[PDB]
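> Shown below is the structure under consideration.
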Amino acid sequence: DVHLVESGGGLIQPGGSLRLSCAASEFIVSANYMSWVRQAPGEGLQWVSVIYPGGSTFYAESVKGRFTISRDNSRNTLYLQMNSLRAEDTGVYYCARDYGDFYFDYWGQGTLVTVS
Amino acid sequence: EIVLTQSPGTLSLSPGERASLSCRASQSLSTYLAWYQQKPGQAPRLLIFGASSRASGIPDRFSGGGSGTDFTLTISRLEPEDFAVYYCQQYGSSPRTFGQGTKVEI
Amino acid sequence: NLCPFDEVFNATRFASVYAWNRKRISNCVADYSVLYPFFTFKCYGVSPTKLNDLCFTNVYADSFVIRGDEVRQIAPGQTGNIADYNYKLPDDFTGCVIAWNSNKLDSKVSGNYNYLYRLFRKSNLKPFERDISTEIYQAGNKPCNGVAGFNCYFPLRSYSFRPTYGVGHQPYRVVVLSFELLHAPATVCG
């Protein structure tokens, strides 16, 4: 039951806001380094954000001030709130278990966000 | 951001026994590099971490070795399941930059 | 009268950042003329030009070894692995940080694994809190049971220190001085 399931992706007009959810099984999000990594269609991977177990958050230089990563321990979910979405944010987003702040051991199935 | 360039854009081998993928860094990473494999229409799967250490479940056919700027990923026998895209990621500095990706064909 | 800064700065073997070495200094004239190679000198809340002519109660010298990329984390209001889970400065920190490259001493060709840092920690660290425990971290619902398997890892990760590595990954010896002024009669007077 190591599965990570993502939801919340969909079509959004630019400048709109969308919230992504990552529901985790057999992983304690509060006790793990969680990451959001996105892939543009037919392009390379690009790390978006990371949240530490202690609560510290870091973001990629292209997404700070508009993307916020959060966690809810009660439903063991990892949330990503993206506001003022630009057209270059389109792609498939993945929630990943980052071993420390080094590498992503596990990946979710990914969900597609299309900015118009 | 350390730029990770993969020398062969595409690599076309028969399903026999050879493969070699090279990742080069602008400045040194010191065995702080990881290799992932993305099958088409699927999430990336971790294969190698620390530039020489396998993870759980990936067979013995996958191996990797490198230090400094040049890193290599080799496959012993190229079974049909290994024909996919491979990415090299670094963790030496912030942020975690990925390569352009190398796609293996038949 | 001489304050024992010679033992602090010119120590042969320093300790890991997860168990950082604290030394108390009192009842001696503190003269910073001794601090005269290529090093970083950042003083927070005090004027570094007249530390010699400044008379306070206690000096706390905290010494630890970290990577070059983590030297910036030893500062007030900084967030990162070292700051959160190894060693945290408070917001109102009256003191100075002295860090110098030590590739000649703390690196060997085989690799130096005597230095370790805490990677996995559930909560953050309060300022000047020392975490010495080495209990296995629980990253999932399954018990670690004292065994280090899936979702249960050792919290301490070793550093990889080699001479051929870059400047960012080279070992840096960091000594942070915390100056405390008390209502009791001070006894550290330059």
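By Swiss-Prot numbering, chain C shows 334-369, 373-526, in order.
Just so it is clear, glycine is given a Cβ too, placed from its N, Cα and C backbone atoms.
Under its natural variant entries, Swiss-Prot includes C:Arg346 to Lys with the note: In strain: Mu/B.1.621. Quoted from Swiss-Prot, the note attached to the natural variant C:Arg346 to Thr states: In strain: Omicron/BQ.1.1, Omicron/XBB.1.5, Omicron/EG.5.1. Looking at Swiss-Prot, the entry for natural variant C:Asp405 to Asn says: In strain: Omicron/BA.2, Omicron/BA.2.12.1, Omicron/BA.2.75, Omicron/BA.4, Omicron/BA.5, Omicron/BQ.1.1, Omicron/XBB.1.5, Omicron/EG.5.1; complete loss of interaction with host integrins. Under natural variants, Swiss-Prot gives C:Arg408 to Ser with this note: In strain: Omicron/BA.2, Omicron/BA.2.12.1, Omicron/BA.2.75, Omicron/BA.4, Omicron/BA.5, Omicron/BQ.1.1, Omicron/XBB.1.5, Omicron/EG.5.1. Quoted from Swiss-Prot, the note on natural variant C:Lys444 to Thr is: In strain: Omicron/BQ.1.1. The note that Swiss-Prot attaches to the natural variant C:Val445 to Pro is: In strain: Omicron/XBB.1.5, Omicron/EG.5.1. The natural variant C:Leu452 to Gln is recorded by Swiss-Prot, whose note states: In strain: Omicron/BA.2.12.1. In Swiss-Prot, a natural variant is listed as C:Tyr453 to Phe, annotated with the note In strain: B.1.1.298. For the mutagenesis result C:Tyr453 to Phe, the note given in Swiss-Prot is Decreased HLA binding to NF9 epitope. Increased binding affinity to human ACE2. Per Swiss-Prot, natural variant C:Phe456 to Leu is noted as: In strain: Omicron/EG.5.1. Among the natural variants in Swiss-Prot is C:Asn460 to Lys, noted as: In strain: Omicron/BA.2.75, Omicron/BQ.1.1, Omicron/XBB.1.5, Omicron/EG.5.1. C:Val483 to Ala appears in Swiss-Prot as a published mutagenesis result, with the remark: Increased resistance to neutralizing antibodies. Per Swiss-Prot, natural variant C:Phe490 to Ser is noted as: In strain: Lambda/C.37, Omicron/BQ.1.1, Omicron/XBB.1.5, Omicron/EG.5.1.
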> Taking chain B as the partner, extract the recorded positions from C:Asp405, C:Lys444, C:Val445, C:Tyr453, C:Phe456, C:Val483 whose Cβ is under 8 Å from a partner Cβ; order them by sequence and answer 'none' if none remain.
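So the ones by chain B are C:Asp405.
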> Which of the variant positions C:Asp405, C:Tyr453, C:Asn460 have a Cβ less than 8 Å from any Cβ in chain A?
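Out of C:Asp405, C:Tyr453, C:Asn460, C:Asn460 lie under 8 Å of chain A.
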> If one measures from the C-alpha of C:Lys444 (variant position) to the C-alpha of C:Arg346 (variant position), what distance in angstrom results, rounded to a whole number?
14
> Please report the end-to-end Cα distance in Å across the unmodelled region of 3 residues, from C:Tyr369 to C:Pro373, as a whole number.
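Cα separation at the break: 8 Å.
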> According to DSSP, folded down to helix, strand and coil, what is C:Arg408 (variant position)?
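Reduced to three states, the DSSP call for C:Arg408 (variant position) is helix.
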> Of C:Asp405, C:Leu452, C:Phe456, C:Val483, C:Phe490, which is closest to C:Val445 (variant position) if I measure between C-alpha atoms? They're all recorded positions.
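So, spelling it out, the nearest of the recorded positions is C:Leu452.
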> So which variant positions out of C:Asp405, C:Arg408, C:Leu452, C:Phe456 end up within 10 angstroms of C:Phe490 (variant position), measuring C-alpha to C-alpha?
C:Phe456
> Could you state the CA-to-CA distance between C:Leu452 (variant position) and C:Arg346 (variant position) to the nearest Å?
14
